[PDB]
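Here's the structure we're looking at; comments come further down.
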Amino acid sequence: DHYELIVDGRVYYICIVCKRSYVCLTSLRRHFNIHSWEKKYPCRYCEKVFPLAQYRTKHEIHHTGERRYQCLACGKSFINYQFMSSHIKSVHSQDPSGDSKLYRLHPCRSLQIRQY
DNA sequence: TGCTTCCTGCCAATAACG
DNA sequence: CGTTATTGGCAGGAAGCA
Ligand SMILES: [Cl-]
Ligand SMILES: [Zn+2]
Ligand SMILES: [Zn+2]
Ligand SMILES: [Zn+2]
């Protein structure tokens, strides 16, 4: 499934197939589905299948049109981080990865996923 | 060259377990 | 039914793309 590389006490897990390296073994296993397709994640709204559960989730939010990311400076909402970020940078000349929280991520309500 | 999707360290929520 | 194992959400940078 994988092998290990250790440099300066640091442990990395190497994918047998593509030789990508991971700090986290769980990352390796998650990534490896791409090669093996042991598990499948079918979009419940269309024919598409995904090698990662989170890819399907992001895809399914596109079908529902829920806009979970809201700019706190003007109230506009966006379907993902990327649209929200580029809005805030270009319209508000600010960075949401900065020290201030410039946005809110709402709970997913248009489908059923894990709640924080 | 701006959408669009992908990626992975981290770890909370969920599941399996015994 | 607590304890241990797994799943997958998330940020935000990278990669892909027409
Ligand atoms: Cl919404
Ligand atoms: Zn690989
Ligand atoms: Zn779909
Ligand atoms: Zn705004």
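Throughout, chain A uses Swiss-Prot numbering, with the displayed residues spanning 482-597 in order.
So how was this one determined? The header says X-ray crystallography, 2.3 Å.
Yeah, the Cβs are placed from backbone N, Cα and C, and that goes for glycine too.
Cβ contacts within 10 Å of A:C552 (mutagenesis position), excluding its own Cβ and spanning all protein chains shown: 21. The annotation that Swiss-Prot gives for the mutagenesis experiment A:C552 to R reads: Abrogates both sequence-specific and methylation-dependent DNA-binding.
Secondary structure at A:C552 (mutagenesis position), taken from DSSP and collapsed to helix, strand or coil, is strand.
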